[PDB]
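Novice: A single structure is presented below for examination.
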Amino acid sequence: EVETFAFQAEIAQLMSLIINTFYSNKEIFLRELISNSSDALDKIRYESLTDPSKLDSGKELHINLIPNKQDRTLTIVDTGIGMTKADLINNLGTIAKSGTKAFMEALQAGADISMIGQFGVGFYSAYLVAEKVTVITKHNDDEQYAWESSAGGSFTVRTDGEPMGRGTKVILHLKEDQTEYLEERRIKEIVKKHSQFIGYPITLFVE
Ligand SMILES: Cc1cccc(Cc2n[nH]c3cc(O)c(C(=O)N(C)Cc4ccc(Cl)cc4)cc23)c1
């Protein structure tokens, strides 16, 4: 069964702003997603000190960037802590509201969309390049879930597909005019410019 949820008003507004605003510096979405992967990897590295059994679902702590020109998708995979069904919906809850509002006000005060991550809502920058985002996640304490949204004020959640052990996979179904983010040289340049100091291996898969 598929569950359909409405985004909180501020999020639906933020997502419309991101989609409708003229903003050429779209490449910032990647830094935001990598930064989110990095935080999940730190959380699993930290929980594994006190409880080593939390790494039974996978020892390797890494980020994989997977472009697929046939499906027109860019996949960002990590082996971080992952998210429970509760983490999924709770992170699309009241926490994001304060950040969204502060970001919304900053933009009116002259800040630009590249500052989105400082407000903890960097994920939504994925809608600068993606017409639809699918998020597959697996936490040690729960089952595998698939979150999906093409914006429009709603998102869906369902029990997920091939098992992934532990972590989060972000599948960006790119807009027709955003296929440059499938090119090896373009992804390399962006990772080098914005994510050069990430404390985890970043493997750019080739096709
Ligand atoms: C649909 C959806 C729902 C909730 C949050 C997101 C943001 C997101 N983008 N890329 C990610 C990669 C990840 O490994 C995680 C992850 O599993 N974490 C434990 C770290 C984490 C949690 C909350 C936030 Cl706000 C940021 C990082 C999340 C994200 C997207």
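All residue numbers given for chain A refer to Swiss-Prot; the residues shown span 16-175, 177-223 in order.
Recorded method for this deposit: X-ray crystallography, 2.0 Å.
Cβ coordinates come from backbone N, Cα and C, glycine included.
Among the mutagenesis entries in Swiss-Prot is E47 to A, noted as: Strong ATP-binding. Strong interaction with HSF1, HIF1A, ERBB2, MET, KEAP1 and RHOBTB2. No effect on interaction with TSC1. What Swiss-Prot says about the mutagenesis result for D93 to A is this: Impaired ATP-binding. Strong interaction with HIF1A, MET, KEAP1 and RHOBTB2. Loss of interaction with HSF1 and ERBB2. Los of interaction with TSC1. Listed in Swiss-Prot as a mutagenesis experiment, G97 to D is described as follows: Abolishes ATPase activity.
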Novice: Expressed to the nearest Å, what is the distance separating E47 (mutagenesis position) and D93 (mutagenesis position) at their Cα atoms?
Specialist: 14
Novice: Just to be sure I understand the packing, how many Cβ atoms besides its own are within 10 Å of the Cβ of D93 (mutagenesis position)?
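Specialist: A 10 Å sphere around the Cβ of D93 (mutagenesis position) contains 28 other Cβ atoms.
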Novice: Could you check what DSSP calls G97 (mutagenesis position) once collapsed to helix, strand or coil?
Specialist: coil
Novice: Would you count the other CB atoms within 10 A of the CB of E47 (mutagenesis position), including those on all shown protein chains?
Specialist: 22
Novice: Measuring CB to CB from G97 (mutagenesis position), give everything in the same chain under 8 Å that is also at least six residues away in sequence.
Specialist: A55, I59, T152, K153, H154, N155, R182, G183, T184
